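Have a look at the structure below, then the notes.
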Amino acid sequence: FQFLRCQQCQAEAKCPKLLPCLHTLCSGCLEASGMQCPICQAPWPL
Amino acid sequence: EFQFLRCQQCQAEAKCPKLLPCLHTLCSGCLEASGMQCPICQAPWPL
Amino acid sequence: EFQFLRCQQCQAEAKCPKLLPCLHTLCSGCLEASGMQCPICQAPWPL
Amino acid sequence: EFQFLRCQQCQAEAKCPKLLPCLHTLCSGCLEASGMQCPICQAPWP
Ligand SMILES: [Zn+2]
Ligand SMILES: [Zn+2]
Ligand SMILES: [Zn+2]
Ligand SMILES: [Zn+2]
Ligand SMILES: [Zn+2]
Ligand SMILES: [Zn+2]
Ligand SMILES: [Zn+2]
Ligand SMILES: [Zn+2]
């Protein structure tokens, strides 16, 4: 079996985090996202 | 033999859910009441 | 204006998709034609 | 900050879930024990 795919850039997303919007992101896109999802702009908590 | 999806905000049936920018499933009532954003994750509705 | 979901088998509109055991989204036509298993992943339908 | 996904069979953590033909999320333990098909929906493994 392969890993999940990032729904922003379609690279492999090995161990994706649980996000509030349920999107799947690779580490690169998540670290680059700032304060909200790059796909739907759901704000990240804190 | 199969039932409909469930609303992730109120847990009722969501028979014909709309495609939202986030991946959530909402019944029509919860969508109509939501204002400018998803009531679960606050993804803004597209303008 | 929100749109309806898309069938993952034929990519037509799936306005009121049923909840399947595998979580795929199918239009009513593709579900009616499916026989006893999912046309995408072959998850068996209950019975 | 963010937590990881949950296994949909046992509800434990699934840190790095594999892509299955069905859309289910399994921890590695539940996947290793599954045999030739998904333990939730019985979609056959390729
Ligand atoms: Zn990515
Ligand atoms: Zn998102
Ligand atoms: Zn609702
Ligand atoms: Zn949402
Ligand atoms: Zn179809
Ligand atoms: Zn399926
Ligand atoms: Zn498990
Ligand atoms: Zn499954």
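By Swiss-Prot numbering, chain A shows 52-97, in order.
The header says X-ray crystallography, 1.6 Å.
Every residue, even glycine, has its Cβ placed from backbone N, Cα and C.
Mapped onto three states, the DSSP output places A:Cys57 (mutagenesis position) in coil. Annotation source Swiss-Prot lists Zn(2+) 1 binding site at A:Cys57, A:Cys60, A:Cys77, A:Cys80.
Residue environment of A:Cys88 (mutagenesis position) contains 25 other Cβ atoms, counted within 10 Å of its Cβ in all protein chains. As annotated by Swiss-Prot, Zn(2+) 2 binding site applies to A:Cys72, A:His74, A:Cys88, A:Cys91.
Looking at Swiss-Prot, the entry for mutagenesis of A:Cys57 to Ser says: Strongly reduced sumoylation; when associated with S-60. Every protein chain shown contributes to the tally, and the Cβ of A:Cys57 (mutagenesis position) ends up with 21 other Cβ atoms within 10 Å.
Annotation of the published mutagenesis A:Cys60 to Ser in Swiss-Prot: Strongly reduced sumoylation; when associated with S-57; the original residue is retained in the structure shown. Counting Cβ atoms from all protein chains shown, A:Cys60 (mutagenesis position) has 14 others lying within 10 Å of its own Cβ.
According to Swiss-Prot, the mutagenesis experiment A:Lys65 to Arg carries this note: Loss of one sumoylation. No effect on nuclear body formation. Loss of 2 sumoylations; when associated with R-490 with or without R-133 or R-150. No effect on nuclear body formation; when associated with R-490. No sumoylation nor nuclear body formation; when associated with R-160 and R-490. Taken residue by residue with DSSP, A:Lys65 (mutagenesis position) is part of neither helix nor strand, so it is coil. There are 12 other CB atoms within 10 A of the CB of A:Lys65 (mutagenesis position), with all protein chains counted.
One entry in Swiss-Prot concerns the mutagenesis experiment A:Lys68 to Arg. Its note says: No effect on sumoylation levels. Taking a C-beta cut-off of under 8 angstroms and a sequence separation of 6 or more, A:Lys68 (mutagenesis position) has the following same-chain neighbours: A:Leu76, A:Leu81.
DSSP assigns A:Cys88 (mutagenesis position) to coil, not to a helix or a strand. Quoted from Swiss-Prot, the note attached to the mutagenesis of A:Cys88 to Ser states: No nuclear microspeckle location, no sumoylation and loss of intrinsic transcriptional repressor activity of PML-RARA oncoprotein; when associated with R-89.
Swiss-Prot documents A:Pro89 to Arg as a published mutagenesis change and attaches the note No nuclear microspeckle location, no sumoylation and loss of intrinsic transcriptional repressor activity of PML-RARA oncoprotein; when associated with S-88. Remark: A:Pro89 (mutagenesis position) has A:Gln59, A:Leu76, A:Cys80, A:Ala83 as non-local neighbours, by Cβ distance under 8 Å and separation of at least 6 in sequence.
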- Item | Candidate nearest A:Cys72 (Zn(2+) 2 binding site) in space, where candidates are the mutagenesis positions A:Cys57, A:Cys60, A:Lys65, A:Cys88 and distance is Cα-Cα | A:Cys88
- Query: In terms of Cα spacing, which of the recorded positions A:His74, A:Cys77, A:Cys88, A:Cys91 are within 10 angstroms of A:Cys60 (mutagenesis position)?
  - Reply: A:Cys77
- Given A:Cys57 (mutagenesis position) and A:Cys91 (Zn(2+) 2 binding site), what distance in Å do their CA atoms have, once rounded to a whole number? 14
- Query: Of the recorded positions A:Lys65, A:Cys88, A:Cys91, which one sits closest to A:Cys77 (Zn(2+) 1 binding site) when you measure Cα to Cα?
  - Reply: A:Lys65
- Task: Could you check what DSSP calls A:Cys80 (Zn(2+) 1 binding site) once collapsed to helix, strand or coil?
- Result: helix
